[PDB]
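**Q** Here you go, one structure.
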Amino acid sequence: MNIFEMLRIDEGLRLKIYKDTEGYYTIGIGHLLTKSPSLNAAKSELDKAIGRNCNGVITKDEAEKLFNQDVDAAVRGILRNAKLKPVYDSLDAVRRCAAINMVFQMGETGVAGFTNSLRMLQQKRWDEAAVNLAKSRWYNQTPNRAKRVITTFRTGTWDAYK
Ligand SMILES: CCCc1ccccc1
Ligand SMILES: [Cl-]
(Lines of atoms letter the chains of each structure in order from A and count residues from 1; the text may use other names and numbers.)
(Lines give C-alpha, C1' and ligand atoms only; values in the text may rest on other atoms or scores of the structure.)
(Ligands and ions follow the chains in the order given, each with its own letter.)
Protein backbone atom coordinates (compact mmCIF):
# COMPACT_ATOMS: atom_id res chain seq x y z
CA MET A 1 0.00 0.00 0.00
CA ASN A 2 0.95 3.64 -0.51
CA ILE A 3 -0.62 7.04 0.17
CA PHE A 4 -2.49 7.09 -3.15
CA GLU A 5 -4.14 3.70 -2.57
CA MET A 6 -4.93 4.68 1.03
CA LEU A 7 -6.66 7.95 0.14
CA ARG A 8 -8.48 6.38 -2.83
CA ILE A 9 -10.08 3.97 -0.34
CA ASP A 10 -10.95 6.76 2.11
CA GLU A 11 -12.25 9.28 -0.46
CA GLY A 12 -13.70 7.21 -3.30
CA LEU A 13 -13.95 8.44 -6.88
CA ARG A 14 -16.84 10.46 -8.30
CA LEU A 15 -16.74 12.17 -11.70
CA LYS A 16 -19.64 14.59 -11.12
CA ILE A 17 -19.85 17.34 -8.50
CA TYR A 18 -21.02 15.90 -5.17
CA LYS A 19 -21.29 17.05 -1.56
CA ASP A 20 -18.74 15.82 0.98
CA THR A 21 -19.54 14.75 4.55
CA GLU A 22 -19.82 18.41 5.62
CA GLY A 23 -22.05 19.37 2.68
CA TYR A 24 -19.36 21.11 0.59
CA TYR A 25 -19.12 20.81 -3.19
CA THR A 26 -16.38 18.33 -4.13
CA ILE A 27 -15.30 16.28 -7.15
CA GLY A 28 -12.93 13.48 -8.07
CA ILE A 29 -10.98 11.90 -5.23
CA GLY A 30 -11.97 14.30 -2.47
CA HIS A 31 -11.07 17.53 -4.28
CA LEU A 32 -12.87 20.36 -2.46
CA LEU A 33 -14.20 22.94 -4.92
CA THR A 34 -15.70 25.56 -2.60
CA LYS A 35 -17.43 26.01 0.74
CA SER A 36 -19.97 28.36 -0.86
CA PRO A 37 -23.55 27.00 -1.06
CA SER A 38 -23.74 27.99 -4.75
CA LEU A 39 -23.50 25.21 -7.33
CA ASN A 40 -22.59 27.88 -9.88
CA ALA A 41 -19.63 28.93 -7.75
CA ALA A 42 -18.57 25.28 -7.59
CA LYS A 43 -18.84 24.92 -11.38
CA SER A 44 -16.72 28.04 -11.86
CA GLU A 45 -14.05 26.70 -9.51
CA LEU A 46 -14.07 23.37 -11.38
CA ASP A 47 -13.57 24.98 -14.79
CA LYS A 48 -10.69 27.05 -13.38
CA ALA A 49 -9.08 23.93 -11.88
CA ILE A 50 -9.35 21.84 -15.07
CA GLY A 51 -8.82 24.56 -17.68
CA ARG A 52 -11.94 23.87 -19.75
CA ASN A 53 -15.71 24.19 -19.58
CA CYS A 54 -16.68 21.00 -17.72
CA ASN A 55 -20.34 21.63 -16.85
CA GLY A 56 -19.78 19.80 -13.57
CA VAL A 57 -18.30 16.58 -15.01
CA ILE A 58 -14.67 15.43 -15.38
CA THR A 59 -12.82 12.40 -16.77
CA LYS A 60 -10.95 9.81 -14.71
CA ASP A 61 -7.64 11.19 -16.01
CA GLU A 62 -8.61 14.68 -14.83
CA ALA A 63 -9.61 13.33 -11.41
CA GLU A 64 -6.27 11.56 -11.05
CA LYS A 65 -4.36 14.72 -12.00
CA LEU A 66 -6.15 16.77 -9.32
CA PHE A 67 -5.40 13.94 -6.89
CA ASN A 68 -1.66 14.06 -7.66
CA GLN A 69 -1.70 17.84 -7.14
CA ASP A 70 -3.62 17.54 -3.87
CA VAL A 71 -1.30 14.89 -2.40
CA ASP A 72 1.72 16.97 -3.40
CA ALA A 73 0.14 20.03 -1.74
CA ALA A 74 -0.49 18.07 1.48
CA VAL A 75 3.16 16.92 1.64
CA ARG A 76 4.39 20.46 1.01
CA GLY A 77 2.12 21.79 3.75
CA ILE A 78 3.74 19.38 6.21
CA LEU A 79 7.29 20.22 5.14
CA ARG A 80 6.78 23.99 5.39
CA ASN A 81 5.07 23.91 8.81
CA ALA A 82 7.41 24.22 11.79
CA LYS A 83 5.12 22.18 14.06
CA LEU A 84 4.41 19.34 11.63
CA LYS A 85 7.77 18.79 9.92
CA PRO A 86 9.76 17.53 12.96
CA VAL A 87 7.02 15.04 13.84
CA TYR A 88 6.71 13.89 10.23
CA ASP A 89 10.48 13.41 9.92
CA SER A 90 10.49 11.28 13.09
CA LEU A 91 7.93 8.79 11.72
CA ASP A 92 8.44 5.58 9.77
CA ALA A 93 7.10 5.30 6.21
CA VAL A 94 3.71 3.77 7.07
CA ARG A 95 2.89 6.28 9.80
CA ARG A 96 3.94 9.13 7.46
CA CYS A 97 1.04 8.05 5.24
CA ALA A 98 -1.38 8.40 8.15
CA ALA A 99 -0.04 11.93 8.71
CA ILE A 100 -0.52 12.87 5.05
CA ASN A 101 -4.06 11.44 5.18
CA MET A 102 -5.03 13.74 8.07
CA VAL A 103 -3.59 16.84 6.38
CA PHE A 104 -5.36 15.93 3.13
CA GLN A 105 -8.68 15.75 5.00
CA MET A 106 -8.40 18.67 7.45
CA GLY A 107 -5.64 20.92 6.13
CA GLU A 108 -2.26 21.94 7.51
CA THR A 109 -3.69 24.48 9.96
CA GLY A 110 -6.24 22.06 11.41
CA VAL A 111 -3.74 19.28 12.06
CA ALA A 112 -1.13 21.64 13.55
CA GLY A 113 -3.51 22.36 16.44
CA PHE A 114 -3.41 18.72 17.62
CA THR A 115 -0.58 19.76 19.91
CA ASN A 116 -0.82 16.93 22.44
CA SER A 117 -1.17 14.20 19.81
CA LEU A 118 1.83 15.58 17.90
CA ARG A 119 3.98 15.37 21.03
CA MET A 120 2.89 11.80 21.75
CA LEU A 121 3.61 10.74 18.17
CA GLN A 122 7.07 12.33 18.27
CA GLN A 123 7.75 10.42 21.51
CA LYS A 124 6.50 7.18 19.87
CA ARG A 125 3.83 6.69 22.55
CA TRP A 126 1.49 5.04 20.08
CA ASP A 127 -1.32 3.85 22.38
CA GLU A 128 -1.44 7.20 24.16
CA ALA A 129 -1.54 9.08 20.85
CA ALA A 130 -4.36 6.85 19.62
CA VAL A 131 -6.48 7.66 22.68
CA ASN A 132 -5.83 11.38 22.32
CA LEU A 133 -6.61 11.42 18.59
CA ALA A 134 -10.04 9.87 19.22
CA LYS A 135 -10.99 12.77 21.54
CA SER A 136 -11.80 15.00 18.60
CA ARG A 137 -14.61 16.29 16.42
CA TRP A 138 -12.78 14.50 13.58
CA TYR A 139 -13.26 11.08 15.17
CA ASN A 140 -16.87 11.74 16.13
CA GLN A 141 -17.93 13.00 12.68
CA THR A 142 -16.09 10.44 10.49
CA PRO A 143 -15.45 7.57 12.91
CA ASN A 144 -14.78 4.76 10.44
CA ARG A 145 -12.16 6.70 8.53
CA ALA A 146 -10.65 8.08 11.75
CA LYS A 147 -10.42 4.56 13.18
CA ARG A 148 -8.48 3.39 10.10
CA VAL A 149 -6.05 6.31 10.36
CA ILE A 150 -5.64 5.92 14.14
CA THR A 151 -5.04 2.17 13.81
CA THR A 152 -2.33 2.97 11.26
CA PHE A 153 -0.64 5.32 13.75
CA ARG A 154 -1.06 2.78 16.55
CA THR A 155 0.44 -0.23 14.72
CA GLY A 156 2.58 1.08 11.87
CA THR A 157 0.97 -1.54 9.60
CA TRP A 158 -1.62 -1.47 6.83
CA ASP A 159 -3.93 -3.89 8.65
CA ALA A 160 -6.88 -1.47 8.80
CA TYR A 161 -6.86 -1.09 5.00
CA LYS A 162 -6.28 -4.73 3.98
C1 LIG B 1 -1.92 14.13 14.79
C2 LIG B 1 -0.94 14.81 13.84
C3 LIG B 1 -0.58 13.94 12.64
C4 LIG B 1 0.58 14.53 11.84
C5 LIG B 1 0.33 15.31 10.72
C6 LIG B 1 1.38 15.85 10.00
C7 LIG B 1 2.69 15.61 10.40
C8 LIG B 1 2.94 14.84 11.52
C9 LIG B 1 1.89 14.30 12.24
CL1 LIG C 1 -16.32 7.61 8.37
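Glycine too: its Cβ is placed from the backbone N, Cα and C atoms.
From Swiss-Prot, here are the annotated features:
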- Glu11: active site, proton donor/acceptor (ACT_SITE)
- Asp20: active site, proton donor/acceptor (ACT_SITE)
- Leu32, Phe104, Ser117, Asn132: substrate binding site (BINDING)
- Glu11 to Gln: Complete loss of activity (MUTAGEN)
- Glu11 to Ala, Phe, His, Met or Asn: Complete loss of enzymatic activity (MUTAGEN)
- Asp20 to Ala, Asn, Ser or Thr: Complete loss of enzymatic activity (MUTAGEN)
- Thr26 to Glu: Complete loss of activity at neutral pH; covalently bound substrate (MUTAGEN)
- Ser117 to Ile: 500-fold decrease in enzymatic activity (MUTAGEN)
- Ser117 to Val: 50-fold decrease in enzymatic activity (MUTAGEN)
- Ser117 to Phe: 10-fold decrease in enzymatic activity (MUTAGEN)
- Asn132 to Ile: 5-fold decrease in enzymatic activity (MUTAGEN)
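Help me see these features in their spatial surroundings.
**A** The Cβ neighbour count for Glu11 (mutagenesis position), using a 10 Å radius and every protein chain shown, is 20.
Counting only same-chain residues six or more apart in sequence, the Cβ atoms lying under 8 angstroms from the Cβ of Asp20 (mutagenesis position) belong to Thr26, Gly30, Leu32.
In sequence order, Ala129, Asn132, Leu133 make up the list of same-chain residues 6 or more apart from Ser117 (mutagenesis position) whose Cβ falls under 8 Å from its Cβ. DSSP assigns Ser117 (mutagenesis position) to a helix in the three-state reduction.
DSSP gives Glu11 (mutagenesis position) a helix state.
Here the Cβ of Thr26 (mutagenesis position) has 20 other Cβ atoms within 10 Å, regardless of which shown protein chain they belong to.
When secondary structure is read from DSSP and collapsed to three states, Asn132 (mutagenesis position) falls in the helix class.
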